[PDB]
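Below is one structure; the comments refer to it alone.
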Protein chains: 4
Amino acid sequence: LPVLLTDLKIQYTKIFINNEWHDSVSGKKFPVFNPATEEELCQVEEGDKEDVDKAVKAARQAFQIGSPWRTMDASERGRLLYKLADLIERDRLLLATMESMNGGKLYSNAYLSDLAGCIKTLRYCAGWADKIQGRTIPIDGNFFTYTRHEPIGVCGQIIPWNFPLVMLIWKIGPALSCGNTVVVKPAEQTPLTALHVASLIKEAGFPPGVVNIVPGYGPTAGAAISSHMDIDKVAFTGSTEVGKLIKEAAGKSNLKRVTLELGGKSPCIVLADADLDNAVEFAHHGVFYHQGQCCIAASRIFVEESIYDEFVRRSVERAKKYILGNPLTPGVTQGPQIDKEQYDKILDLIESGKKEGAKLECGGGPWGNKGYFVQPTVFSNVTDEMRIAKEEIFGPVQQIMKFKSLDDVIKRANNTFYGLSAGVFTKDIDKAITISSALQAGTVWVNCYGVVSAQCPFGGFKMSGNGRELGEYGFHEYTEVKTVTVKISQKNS
Amino acid sequence: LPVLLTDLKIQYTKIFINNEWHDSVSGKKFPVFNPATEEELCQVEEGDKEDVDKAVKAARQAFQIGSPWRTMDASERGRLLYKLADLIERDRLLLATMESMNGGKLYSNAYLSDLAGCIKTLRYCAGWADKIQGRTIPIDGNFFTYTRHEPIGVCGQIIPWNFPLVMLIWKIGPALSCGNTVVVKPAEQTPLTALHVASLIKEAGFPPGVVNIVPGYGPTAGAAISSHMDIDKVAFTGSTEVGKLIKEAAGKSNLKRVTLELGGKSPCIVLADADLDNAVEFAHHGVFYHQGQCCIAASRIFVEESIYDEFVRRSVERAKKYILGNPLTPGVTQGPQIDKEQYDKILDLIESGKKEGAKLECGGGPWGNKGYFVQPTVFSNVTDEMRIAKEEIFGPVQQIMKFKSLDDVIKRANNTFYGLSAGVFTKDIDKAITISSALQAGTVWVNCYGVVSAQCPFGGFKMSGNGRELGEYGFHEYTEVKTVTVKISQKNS
Amino acid sequence: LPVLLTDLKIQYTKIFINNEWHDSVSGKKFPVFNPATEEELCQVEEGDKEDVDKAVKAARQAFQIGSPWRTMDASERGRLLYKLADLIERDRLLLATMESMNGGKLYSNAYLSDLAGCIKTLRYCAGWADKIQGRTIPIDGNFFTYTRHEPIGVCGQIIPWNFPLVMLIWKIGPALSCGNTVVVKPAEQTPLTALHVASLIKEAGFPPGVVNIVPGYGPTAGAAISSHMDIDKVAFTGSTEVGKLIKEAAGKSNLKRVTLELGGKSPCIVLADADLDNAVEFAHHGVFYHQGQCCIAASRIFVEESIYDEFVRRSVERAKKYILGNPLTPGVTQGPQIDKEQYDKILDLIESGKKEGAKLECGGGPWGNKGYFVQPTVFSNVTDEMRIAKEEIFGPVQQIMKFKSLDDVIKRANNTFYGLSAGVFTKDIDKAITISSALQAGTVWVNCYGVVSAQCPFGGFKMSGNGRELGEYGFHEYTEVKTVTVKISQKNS
Amino acid sequence: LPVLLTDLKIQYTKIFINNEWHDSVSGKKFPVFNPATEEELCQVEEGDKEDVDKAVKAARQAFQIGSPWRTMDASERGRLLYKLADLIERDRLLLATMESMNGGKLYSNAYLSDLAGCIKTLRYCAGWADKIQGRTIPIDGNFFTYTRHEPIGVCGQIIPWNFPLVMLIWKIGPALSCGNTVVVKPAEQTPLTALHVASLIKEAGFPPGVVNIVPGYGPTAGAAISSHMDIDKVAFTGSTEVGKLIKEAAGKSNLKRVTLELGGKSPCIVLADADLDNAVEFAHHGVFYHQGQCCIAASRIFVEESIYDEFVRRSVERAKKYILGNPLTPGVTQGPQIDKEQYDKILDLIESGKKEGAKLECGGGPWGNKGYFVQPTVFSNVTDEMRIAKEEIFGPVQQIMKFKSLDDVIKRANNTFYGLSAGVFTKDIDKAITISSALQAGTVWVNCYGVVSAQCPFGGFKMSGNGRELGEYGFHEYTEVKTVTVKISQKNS
Ligand SMILES: NC(=O)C1=CN([C@@H]2O[C@H](COP(=O)(O)OP(=O)(O)OC[C@H]3O[C@@H](n4cnc5c(N)ncnc54)[C@H](O)[C@@H]3O)[C@@H](O)[C@H]2O)C=CC1
Ligand SMILES: CCOC(=O)CSc1nc2c(sc3ccccc32)c(=O)n1CCCN1CCCC1
Ligand SMILES: [Cl-]
Ligand SMILES: [Cl-]
Ligand SMILES: [Cl-]
């Protein structure tokens, strides 16, 4: 685990449009904080509607028929993405450090996981660019018919603060591989890594206007994207509330394409025949990863009665082993929550668990004199009507419940408006296949949890979102299909 | 062209839920009219929110894990669809007659085209059922990963009055082939053919609740579908206004998947080297088909100056050759518009063309003492800011314009919030390919127009809709992708 | 289980070329026998080189650019195949009876399985016809590139006597769906069902020359196919010896495409945790089905030592329960072998098992005064160097062996030049996945055996064959891919 | 056009097995010559059967279940290929020089085209590695069925001398991306660039035994590959004669999979409406490229009578403009033929053209005192029965013919046992589509020629070969499909 042997210096703080750095139209700036210390790191240019309009015009122009980005070989779009991955690999120490400092994110994970994921995802996407293909189709009648899987056009992409870099790359990788242009709005909490990447987009040689990055707030810059009359598509990861607003704003304006990923209340089902240590470990990391701030957090763990008490005991032992503190310091194993709102939400929900009669096994309160820290918290004997069993907490708060009827537990697992993911732990082939088939969730892990890769599509059932990202299947959502049908004198098979 | 040698008798007038005929919960009924005579044909049970709730419950139950429709072989879903096609072929005379009588639709077209399209589309969809496949994916790490392309669940499907049968089958064919269950709301104007088909769904042996048909109005039954908390997806063909309302209602409620097809203002570009007679014929039929009531109507025809006057002359000669009257009577070549609202809209727009200075070549007024008839109408020297050049008329009203700059005409062709289709007429390979690539439209025809087939995906760019129907690509929109990732001791390629 | 309530009368005994019945050029005929009685059923026209030349010319002409079969809609090729399935369904009683009488095949299986498989396979193939698609490809440079998945042309198809109808349809279904024309040579033992199907091909309305059926012998009619200078592809199921000759003859002549399926020595691995009754049943039916005359026969069954004796006991009990006799008589559960050569081969191999020291548990000799009957025979304590462990027997002869090292048994399972299929019986997810991945076989069944369907590709690893039949993947082998690359002035994504 | 600013020094002259350099078992070496000077460049270790056996054992071991190459992530196979491309880019000057010196290949083409093609092809193949996917399949009955697209195993790959590097990469890129191991036999004429690449395979970090390179002769090392009992597949580009021998040897031994590309007699059809200068240029380069030593050489050019004389005149003017000499010297535009056999064959065929009455427009004899040089030669009024119209010349010899019947010229174009490629020159859409559809050739170029890219599949119809290389479609030929079918208690769609 190498580190930056020199203190981080913040350089890139401006709006990125047509490969140059812009002041906000208003002249306004907003502060950016270190969640572990509550101290301002810097000021960043505050994008708003006016700045979004500049970025959209730039993106529109870069998408015009005859432009460099429309006319270059697909393989060259791919080359540019591979180059960007190489640049991020070059600046890995710097990026992992900035990510950890701005995002409250453990540095070892930032370096070994987030940065690795960004690099691998970009390289995966680079490979698709010249492998996006349409069809030739044996239509009835004397016609030649083919399809073009064109890029859609200008894609507005709004990303959250929990995985700033990974989410940036998850959005831009596919969009660019397919030939789109993008207007990106990073989370107000975490604009800095996106702006560094923008410098590397310029360095790699992407044509101007192909990627534009507009830091700013949700109701301002975000809303301007969702309601813009010349944005063809909007992609978003974040809260359900905002997802609704985005879909509504898209409907009112220009009926732009919308894809959403909106978190979850993801269940695990642990059968009595399960490898118990393996289930405890994966379910543990499954809920606690990055201070509980994962859309896929395994926030309801149902365990067969006969192994329930043992499951709970071992889970508690594991949760009691964390070291809280600054995510930069080696050996520290839990960083802060991102901000006050999240902090407040986690505490309120923890209090509801105590009130509504859940058994507190450990944690249950805040930690320290600075930083938005929350003790890792475990509740057992949780019941389905409790707030901590229904609401996404997005904090280090684990719920453990028992069942003895498998039919009943699948119904309980499914009894939510969410549906992002689930986990099944068993040694039995038939149970693994039939349970995974019955769960209304986008990804089901069997005898593991939290395994996400560029090669697999990822997305929600129900209110956890719509559409899929990554894999072969995800690329479909960044193309617009055109059918071309040509009259011919006579066809032959 | 065979005919029913016995008078049509209306039998099926009720709400279809769980394969039985239901009265409306309210007890209310609404009238159904023959647009050619303005006479009531019958009364039909009026579905509203309460009836939609009954259909959704039925559809939900038919979709449950372990149900007949979830557990039957995919090939058997396909068999059921093939059987339904055979039944519609059996009742072709009856259906074509009912379609023509209720829809104001020329009987020869109803029989030879609409009914043929329904049959062929169903058979096409039947073939996909056991050919819907997921993937196995060489994910990083020691895992086995596969995907399931599951049906989504309960699909709400709202269809228009212009092609009642074709649109019914365009919706239910793919949805059912993929294993979904459906709640269908036919247009208030044209419920009758859908209800006959429902009798044939029962006869074919589809499990109850797999298809439910709820006749009724837009703001009542339609709105209940779009806002329902247990409908997983809504599909819609109709007006832009309603498309917006549907997307908004889906966002406010349960973030259900939405696909829309919303008509157009589709352009043709006729180059000087074009086969002129061929371009005139296809552009003519392209705008005039079914009294102009096609989403893809070729409602802006741009012709190179040197052949413009000849194009206009020949177009006028062709338009002056129609025989208006009852769509049932042989040799009649133009039926009525569907209803008063459409009628009023076409007349108002025709008047705006005269006012704003378009040259009237023929038609321009109503026809007859009964029926919503409009003279076939041609305007030349139309300019881009005129109402008849911007608004979808949905009537027998042709606009012809000239150009001499090809760069300019492509920009004019593209200068619309619509984008459903377009036509290009030229003998030159390079022009055909480059022009079709540059047009922002879902289907581009070359040296033809209006060629739609079950084998090709169909849908809009921009505000003409989102998603694609039919072809291989259309089937994707009726599946929900689940990734299953299984921990293994060691993988091997 | 319905039966023909009228005695079978043989009608179709001639060579089928251009949809008419032909005498052999030589005037020669050959006899056809009932294997259960050794009595001649009829005489059939003997095709030889001269007749093959007539069929190839007919097939070539039907494949010419501009012909009905090249110009008809793909959906119409599909319609024709669906019609043929409907006709075979109509004549199911007759076909199942003829199959059983000519092939020595149990009538209940013939009716319920073989005929069902033919019908289902044809319907599956019908569905692909208009779903065979090429690609459009974003090649480097200013070009438009697309591919056509054309039919190959004249396909020579040689099929065996064990599943005459199923194999006929397995060959012609895909070939025709893809638009090829075919020259079929049924086994000399079993020409009759193929000739009836030919009458139904004529009745369904296939254009003449699209299917031609040339009964005759291997070294005569078969060899003429394999060496023909105007046959584009040859497909074959049968013996390894002949497979070699076919590949060699194809290399010497016109380098025609070759696909082979050549039987096996397929292993099962039964782990100690397996559902034992389920493993015994499937392994039993897996080797004994159709008198052992299946390419996929489970002819080496390795059982973990701790359950080996119990496995063997239960296997023996099951084998001792058969009733031998005429395949037409209800309750009869084992018919004859096909002919004297097979009969002789099975007996010789059974004798080698006794000689080389295998433990005879039951059977071991012939049965009856007429018909090529062999007692169902079980050997335990078989070792890998014995003839019955290495050679495909193609008779009712089961080999059971023990193991205790899993690494070792996989190596033993794989230690063969064959590789058609295998079976794995265990309750453990990891073992099921890792073992199936390690076995060098085309199809691996888990906790079942002998499950073959039109939707899955089927074919061998190693010397069990090359290429795959059926599924999506099998269709690729009946197309020839053409790339078309068109110079354009400027491309756009 | 940069050059090596230092003289080339030959380093790598040994057999490459398990990532180390081996002497031949016999101790024998063979000489390697510069075709431009007829001087020996070096000696290279001569591989024979014994050495092939060592390489196959190494390849077999590297392919074993549990090996590094079988267990590494697919994305890592891709990474290794990307690294190799980067290494070849690093050594581009050296490789382009060695290629030109050993292969008689113009240095500017070697550098700008061959080396670029190698790099781009490797990068294309790298991108597929983790995008090779099987299927999940909705089989009839209560089963879970999926497929694995496994690597085949040990692939023997025999390549020719005309494009040593490009062909090496065309073979190993796909084979390795798919996870195979390879035993490569470069042409005896041109082993040197392959051995340098082998050093870069070692440097990139490929596991030992994954690639093995065995220089040597055809009937010795080549024959040992084709007849080997433990090689799973053989791929070959070269002469028809050898293709036959390979297919036969594969049939006699172990029925290994075979794919062949075998050159052609590729036709162009130039219509009267064609852009004439464009057709002349592409047809010219189409036959003359790399001294006529391209499988796709446009060796029959049919021109409509009305433009035939002009076509011939302009073609002659272009052919008379070459500068012969050393392929290393700037401004030199034609190098030597590869060796004496080719040289002799070209001269003999040129003499047959004079004898049989073809009109000699220019060239017709040898050139210089050393090097296998042949004057660029044009024949007009060539007729279909002449040797130069039927036999692949593989020299700088152009045939031009006239036609006036389009039906007739397509039949003439098709009247060959070859079918690798063809060209069509016209401005008319319908002709371009219908002619290209009618030509029995693997690639058809329209208004261009010789446009080959990694993204498109490439291969012959008829005796020009079997199978396809590159594109998505080519990758299929380097996988072996396994179906896995698992019994489950109950399936759900
Ligand atoms: N799916 C996921 O991974 C995430 C889920 N969440 C959930 O949402 C809850 C609230 O967290 P927030 O930070 O408020 O998430 P949020 O959904 O409001 O913020 C995420 C992104 O949306 C933008 N945004 C906010 N308001 C917007 C608007 N009106 N229009 C357009 N864009 C807008 C933000 O600026 C940011 O870029 C969390 O407690 C958690 O449960 C939060 C972040 C990520
Ligand atoms: C290859 C893409 O990059 C990464 O995987 C970075 S890490 C990571 N990304 C995402 C999630 S949700 C999600 C949704 C979309 C895209 C990426 C992710 C997550 O939860 N994580 C931590 C897993 C730690 N795990 C602990 C045990 C196994 C992995
Ligand atoms: Cl498509
Ligand atoms: Cl998928
Ligand atoms: Cl292809």
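Here chain D follows Swiss-Prot for its numbers: 9-501, in order, are the residues you see.
According to its header, the structure was obtained by X-ray crystallography, 1.9 Å.
Yeah, the Cβs are placed from backbone N, Cα and C, and that goes for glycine too.
The annotation NAD(+) binding site is assigned in Swiss-Prot to D:167-170, D:193-196, D:226-227, D:246-247, D:269-271, D:349-353, D:400-402 on the grounds of experimental evidence. Under DSSP, D:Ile167 (NAD(+) binding site) is assigned to coil, being neither helix nor strand in the three-state scheme.
Under the DSSP three-state reduction, D:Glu269 (NAD(+) binding site) is assigned to strand. Non-local neighbourhood of D:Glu269 (NAD(+) binding site): D:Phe244, D:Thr245, D:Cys303, D:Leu428, D:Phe466, D:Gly467, D:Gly468, D:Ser472, D:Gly473, D:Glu477, each in the same chain, at least six residues away, with C-beta under 8 Å from its C-beta. The active site, proton acceptor annotation in Swiss-Prot covers D:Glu269.
What Swiss-Prot notes for the published mutagenesis of D:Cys302 to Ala or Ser is this: Does not prevent inhibition by duocarmycin analogs. Shown in sequence order, D:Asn170, D:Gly458 are the residues of the chain, 6+ apart in sequence, with a C-beta less than 8 angstroms from the C-beta of D:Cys302 (mutagenesis position).
Taken from Swiss-Prot, the feature active site, nucleophile covers D:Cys303, and the record attributes it to experimental evidence. Neighbour count (other Cβ atoms within 10 Å of the Cβ, all protein chains): 25 for D:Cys303 (active site, nucleophile).
According to Swiss-Prot, the mutagenesis experiment D:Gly458 to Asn carries this note: No significant effect on aldehyde dehydrogenase activity. Prevents the inhibition by ALDH1A1-specific inhibitors. A sphere of 10 angstroms centred on the C-beta of D:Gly458 (mutagenesis position) encloses 20 other C-beta atoms.
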CB contacts for D:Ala195 (NAD(+) binding site) [other CB atoms within 10 A, all chains]: 25
Which same-chain residues, if any, lie at least 6 apart from D:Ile401 (NAD(+) binding site) yet have Cβ under 8 Å of it: D:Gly300, D:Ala305, D:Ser307, D:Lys353, D:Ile354, D:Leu357
For D:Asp352 (NAD(+) binding site), nearby residues of its own chain (Cβ under 8 Å, 6 or more apart in sequence): none
Residues satisfying Cβ distance under 8 Å from D:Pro227 (NAD(+) binding site), sequence separation of at least 6: none
D:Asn170 (NAD(+) binding site): tally of other CB atoms within 10 A of its CB: 25
Number of other Cβ atoms within 10 Å of the Cβ of D:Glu349 (NAD(+) binding site) across all protein chains: 11
Collapsed DSSP category at D:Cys302 (mutagenesis position): coil
Cβ-Cβ distance under 8 Å to D:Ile167 (NAD(+) binding site), same chain, at least six residues away: D:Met175, D:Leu176, D:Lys179, D:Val192, D:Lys193, D:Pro194, D:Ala195, D:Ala202, D:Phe244, D:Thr245, D:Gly246
